[PDB]
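*Asks:* Dropping the structure in here first, questions after.
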Amino acid sequence: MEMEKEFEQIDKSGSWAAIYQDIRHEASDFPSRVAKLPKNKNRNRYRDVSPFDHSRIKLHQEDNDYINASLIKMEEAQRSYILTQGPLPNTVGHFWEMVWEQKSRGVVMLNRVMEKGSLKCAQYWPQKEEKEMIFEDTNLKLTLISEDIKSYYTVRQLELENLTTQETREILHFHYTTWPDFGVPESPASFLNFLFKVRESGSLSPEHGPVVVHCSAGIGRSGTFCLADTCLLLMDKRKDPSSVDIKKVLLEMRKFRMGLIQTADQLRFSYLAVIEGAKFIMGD
Ligand SMILES: CC[C@@H]1[C@@H](O)c2ccccc2S(=O)(=O)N1CC(=O)OC
Ligand SMILES: CC[C@@H]1[C@@H](O)c2ccccc2S(=O)(=O)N1CC(=O)OC
């Protein structure tokens, strides 16, 4: 069923909550035993948001391989994403170890460091060229190369150096700065413009490791970004763009990380973004 008609049918009836709870009920339940080990309590931001064992990213070290991060692998769309929490004071070195080890070319940040008067993630990148950051626990150096500030987002160029081998790489930091403290954006126009800038950079392409995507918990806004990107790619690839079922794609993604899309309002916003984005994909 064409999703734009499904959309008006749910709106006219106010059945967004009904549909959302049906997704919650049908979602996968897999073990997260590594996340719950006592040695990992200060590596988790939220007690109720954990990576499944089968899909978690492992750090390449013998001491403790744990990070709150999941590999979302979309087989038909041929896209992969790493979804992670906003880094904590004691996991900023782990975060950059993961970007290094997974060969990622882009980091996508969908939150502000402070929202609602509380800290939602560590200040994990340098704000001035001449004040670089060293992560002594993982042996990495991170330098700000350039910054481009726009009305709805900021793009940064970072140099990450593996201090062990003196190898360096160019990492693109895509920072969506205008998601409101409460609710979802009224229009998906600036979120879709942002998604298209990440695509244009090569960060989502198969010649690189998976993009790292985060918000505060790494399930709500982060879920909206990967769900919109995969649905639009499937519309481009298939003979019938009307066959793409956003609820079935979201349940496939929930096989790899719990809780993706946190509210009925985020589910409606994801439908709006895909419907408006398709009016480019189909040739405009
Ligand atoms: C949880 C709120 C949700 C909301 O997304 C919405 C927004 C615009 C128009 C309709 C609806 S809704 O009616 O489907 N709805 C359920 C509702 O009101 O409580 C049962
Ligand atoms: C590998 C990191 C490196 C960085 O030291 C730098 C320096 C000057 C201009 C751009 C960049 S960068 O971040 O893009 N980068 C790759 C690049 O283009 O080579 C210059």
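When the header is checked for method, it gives X-ray crystallography, 1.6 Å.
Backbone N, Cα and C define each Cβ position, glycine as well.
This is the feature table in Swiss-Prot:
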ACT_SITE  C215  active site, phosphocysteine intermediate
BINDING   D181, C215, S216, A217, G218, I219, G220, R221, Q262  substrate binding site
MUTAGEN   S50 to A or D  No phosphorylation
MUTAGEN   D181 to A  Substrate-trapping mutant
MUTAGEN   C215 to S  Catalytically inactive mutant; abolishes sulfhydration
*Asks:* Return the count of C-beta atoms lying within 10 angstroms of the C-beta of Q262 (substrate binding site), excluding that atom itself.
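*Replies:* Counting Cβ neighbours of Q262 (substrate binding site) within 10 Å gives 18.
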*Asks:* List, in sequence order, the same-chain residues at least six positions removed whose CB sits under 8 Å from that of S50 (mutagenesis position)?
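*Replies:* Expected: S32, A35, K36, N44, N68, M258.
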*Asks:* Name the secondary structure element type, per DSSP in three states, that contains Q262 (substrate binding site).
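*Replies:* Going by the DSSP assignment, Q262 (substrate binding site) belongs to neither helix nor strand, so it counts as coil.
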*Asks:* Look at the binding-site residues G218, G220 and tell me which residue has the greatest number of other C-beta atoms within 10 angstroms of its C-beta.
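*Replies:* The residue with the most neighbouring Cβ atoms within 10 Å is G218.
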*Asks:* How long is the line from the C-alpha of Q262 (substrate binding site) to the C-alpha of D181 (mutagenesis position), rounded to the nearest angstrom?
*Replies:* 14
*Asks:* In whole Å, note down how far the CA of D181 (mutagenesis position) lies from the CA of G218 (substrate binding site).
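*Replies:* Cα-Cα, rounded: 16 Å.
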*Asks:* Can you tell me how far the Cα of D181 (mutagenesis position) sits from the Cα of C215 (mutagenesis position), in Å?
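*Replies:* Cα to Cα, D181 (mutagenesis position) and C215 (mutagenesis position) are separated by 12 Å.
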*Asks:* Can you tell which of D181, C215, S216 has the least company, meaning the fewest other C-beta atoms within 10 angstroms of its C-beta, among these recorded positions?
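*Replies:* Taking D181, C215, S216 as the recorded positions, the minimal 10 Å Cβ count falls on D181.
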